[PDB]
Every structure is written in structure tokens, then in C-alpha cells.
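Worksheet: the structure to be examined is printed underneath.
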Amino acid sequence: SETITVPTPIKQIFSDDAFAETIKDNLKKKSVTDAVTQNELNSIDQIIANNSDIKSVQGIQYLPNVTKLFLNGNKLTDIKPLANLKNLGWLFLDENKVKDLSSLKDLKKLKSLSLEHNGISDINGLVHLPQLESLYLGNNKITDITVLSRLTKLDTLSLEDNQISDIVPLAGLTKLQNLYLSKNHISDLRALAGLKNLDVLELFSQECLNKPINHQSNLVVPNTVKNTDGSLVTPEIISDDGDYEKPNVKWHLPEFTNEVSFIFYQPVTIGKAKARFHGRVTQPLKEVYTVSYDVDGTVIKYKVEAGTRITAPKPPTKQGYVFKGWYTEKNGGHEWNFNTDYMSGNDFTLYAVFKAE
């Protein structure tokens, strides 16, 4: 059960020493040894216990009327004791390690939820809280916010300092008024174009990472940074002395380098909200050269990354002759060993050598 029928010492119900002291102070008792009644436990509407070294709230099940719980900055990992607090409307759990959200499933009066700095990546359990009005998820490990398209009553939402690139799930959340998206992986603002009720919008310090491409002396990278109307954002500064020739960023790279980048900056206005959309696009580069195989003057070419293993060709054949291997010159040089001789740091040709039977 989750009710007491006799006066019971606080510390017998609340075994975490810090949380027992919290309840002692809440009920204005002298000591955690003091006995309390269910009537007294029924009177608790709000608990404030931030920065209190609490490891477990076991015992809170006995507080059926609690509507507000402030537990930022503790050592919590499990919220199963909250599962049947059906009147909970405010739940603040910043700076804990609460990742299992299954026990929120039946908290259908919850309107404000805060879970910043909890190491969270999976937020699919929030599908059970479509009535949420304020949601704070800053400083986590989130990439997939698909579930938020169902949280259509949100007017206040923080997702800052995560790893999000796809914000299309926010496109239909027209009640949004305060929206915090700085320090993500956002390069494309089209999803925000229909958010007419914004008053506070933050979009600074995005970090966007392209898939690697091969280095070239005359490198061309498409600009992929898009404003709310789809137009391309002009770069603010380009690495390695490159330049912009819309829609492409271009570089002259005579020597290999394993990365180039550019920074963008765009003042944005969405409804009433003004923001600075800004960040960096990083382009990793692979060092790739070509091995050419020459059989009696006919050549086929393969691209291979420097310092990696080359796969041998099909052995050539020539009637009246025996193939003797691939050599570094047509009439001289030395034989290539594909298991030990990895790809050189430059283009080169190997030549088939034959011997008469």
C-alpha cells in the first residue's frame, strides 16, 4: 500500500537521509525521528529539494496530493516512486541521471517538465505526455526529436546543446513562444517558417559536419545552409583562404589537408522574434590517389586512399606466356606485393610482366 494508518517516524518512510530532512523541514518538524500522520502527508502540495545530495525519493509514494516537485541537482537515477502521483503538474529534475522515463507514462496532469543535464538521448517516452506546456531538455545527447510533433500544446521548449540536425518535427508546433535551439547541428531553418507566435528564439553556435569527401587541388563544396525561406546563407568567413561563388564554396588546396570549414551568420526574424543564426560547417577530406594498371599499353585506373591496402587485379593472361606479376616499370623496376605494399602518397602506374612459356 501507499498510505499509513498510524503515526510513523519520518525516517521510517523516507530512508534517504537527505530526503528525510527535506520532509522534516517541509512539515516543520523538529527531527527526522518525529512521527507524522497520513493527514500531514496529504497536506504536502510542493517539495523544494534542489542541490540536496538525494539518491532516492523512495517514500514519496505516500504523498498523493503533491503537484510540484523541484529536485534539480541531486543523484537520482530512478523515478519509479513518482509513477502514481497522478496530480503532478511540475517536475524539475535537472542535473541528475534519470534516463528511464517509463514512469512518467500516467502523469497526465504534468504541464512543466525539466530534464536538463541528464545524459538523455532517447525521449520517445514523452509520447505519453501530449499535454505538456513547458519542456526543458538542454544539455543532453538528443538527436531524434520525432516524438515532439505530438506535443502540440508546448509554448516553451529548450533543446539547446544537443546533437539535433532535423528540426522538421517542430514545424507544426504553432503555440511555441519561447524556443531555444543554440548549440545543435542545425543548417536548415525551413522547419521554423510557420511558427508565427515566437517571442524568444535562439539559434547561435551551430556545429554542422559533412560526410567526408576526397581532397582535390580545386575543391568545390555546395553551400547547404538555408534560411527560413530556403535561400542560401552567405558565409561569414571561410577557412584556408577559400572563397564563395554561389551556391558553392571553393578552395585552392595544392597540398593535402584533412579538413576545411566555413562559418555562417544570418539575422533572422520569425514573427516577432529576432535571432542570430550562426555556426560552422566542417568538411573532412580523404587523401586519395590513383593506381593505374598497364597491360601492354591498355590501362584501367582505380582510386585508393593513401596508406591503405590495394586489392590485386584479376591476373592478366596472354596465350603463349605466363604472367609474372605487377612491376613498378614496364621494363625494369621491382615487383609489387599487395599484402605488404600499401597505397603510395601519389599517383602511380604498375605494369604487367609476362614470360614466354
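Numbers here mean position along the shown chain, with the first residue as 1.
Header entry for method reads X-ray crystallography, 1.6 Å.
Cβ coordinates come from backbone N, Cα and C, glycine included.
The domain 'LRRCT' annotation in Swiss-Prot covers 207-296.
Under mutagenesis, Swiss-Prot gives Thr298 to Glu (Swiss-Prot position 332) with this note: The B-repeat fragment (residues 31-392) no longer scatters host cell colonies, full-length protein reduces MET phosphorylation and downstream activity about 10-fold. For the recorded site, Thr298 (mutagenesis position), the DSSP three-state label reads strand.
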I'd like the number of other C-beta atoms within 10 A of the C-beta of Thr298 (mutagenesis position), please.
9
